[PDB]
Amino acid sequence: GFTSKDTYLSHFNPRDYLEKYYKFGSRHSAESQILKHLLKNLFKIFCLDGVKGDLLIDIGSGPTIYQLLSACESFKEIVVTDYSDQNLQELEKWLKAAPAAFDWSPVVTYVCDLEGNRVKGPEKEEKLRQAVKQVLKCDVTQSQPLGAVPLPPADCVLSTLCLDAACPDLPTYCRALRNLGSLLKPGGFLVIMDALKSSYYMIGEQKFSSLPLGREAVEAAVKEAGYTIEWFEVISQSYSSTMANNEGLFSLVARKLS
Ligand SMILES: Nc1ncnc2c1ncn2[C@@H]1O[C@H](CSCC[C@H](N)C(=O)O)[C@@H](O)[C@H]1O
Ligand SMILES: NC1=NCCc2ccccc21
């Protein structure tokens, strides 16, 4: 009763996802209100709080880079990961500054604004491109998410809008949190942002299953998985009716218990 893993390889259109959720158009859409809030939290986590280190692993990056714009100010290296090779190719297109890459300029500008206008768009983009060295395949459902590929234990593991889409049930969800912890150094940071109580999301006519969790189930799973929560925020803002049936989104910062 849940989207098969292999559907992500074939039917998740990276460009269409970017057009539908991250175009950041002139009209005050629900998608843009969500994106602005996620950016505020990411700015607060990486620039205001002490979330820093040599390595940050982004889990289930999809074709997006918005979740890394503040992070590149605090981590020497950022490793981007996704189950879809098609998604990693779209990421790589932006990373190499190709002309057919997605235009992130209204999002890049917004981040520079948030950060105190210390830098401009081109300088911001360059710091991120220099931070990303590895573009890897990952599967959160596996005990070794990065498979046979080795990495030093991360200082931080970030995952935006991935676990609800990747986990068919609550046992898999708690298991995936434990699997992300195996990529984390003891006492390392876990940053998760996702939808609340969503049973699906859409990319045009293409439907994708989502695990509908309430904030209590998310908190319980993080505790069961061996983390300690530092903060937890719920926003009431949901996606447009045509996109998903969520009841807001959550953001949390936790630490791996040694
Ligand atoms: N088992 C799995 N392991 C890892 N990534 C998975 C996965 N199942 C789905 N995904 C990925 O999870 C993503 C959900 S969309 C979220 C994309 C991006 N992080 C953002 O914030 O918009 C897709 O890129 C999909 O390919
Ligand atoms: N992974 C997602 N990407 C787009 C928005 C969304 C809404 C609800 C559940 C999942 C998602």
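Residues displayed in chain A correspond, in order, to Swiss-Prot positions 4-261.
Header says: X-ray crystallography, 2.0 Å.
Cβ coordinates are placed from backbone N, Cα and C, and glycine is handled just like the others.
Taken verbatim from Swiss-Prot:
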MUTAGEN   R18 to K  Has no effect on N-methyltransferase activity
MUTAGEN   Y20 to F  Decreases N-methyltransferase activity
MUTAGEN   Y20 to A  Loss of N-methyltransferase activity
BINDING   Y20, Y25, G63, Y69, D85, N90, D142, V143, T163  S-adenosyl-L-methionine binding site
MUTAGEN   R132 to K  Loss of N-methyltransferase activity like its citrullinated counterpart
MUTAGEN   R181 to K  Has no effect on N-methyltransferase activity
MUTAGEN   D197 to A  Loss of N-methyltransferase activity
BINDING   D197, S213  nicotinamide binding site
MUTAGEN   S201 to A  Has no effect on N-methyltransferase activity
Candidates near ligand 2 among the recorded positions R18, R132, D142, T163, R181, judged by a Cβ under 6 angstroms: none
Rounded distance in angstrom between the Cα atoms of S213 (nicotinamide binding site) and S201 (mutagenesis position): 6
In sequence order, those recorded positions of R18, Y20, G63, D85, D142, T163 whose CB lies under 6 Å from ligand 1: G63, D85, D142, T163
Other CB atoms, at most 10 A from the CB of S213 (nicotinamide binding site): 24
For the recorded positions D85, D197, the one whose C-beta sees the most other C-beta atoms within 10 angstroms: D85
Rounded distance in angstrom between the Cα atoms of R18 (mutagenesis position) and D142 (S-adenosyl-L-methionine binding site): 21
Packing count at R132 (mutagenesis position) (other Cβ atoms within 10 Å of its Cβ): 14
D197 (mutagenesis position) versus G63 (S-adenosyl-L-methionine binding site) - Cα distance in angstrom: 12
Which same-chain residues, if any, lie at least 6 apart from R181 (mutagenesis position) yet have Cβ under 8 Å of it: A228, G229
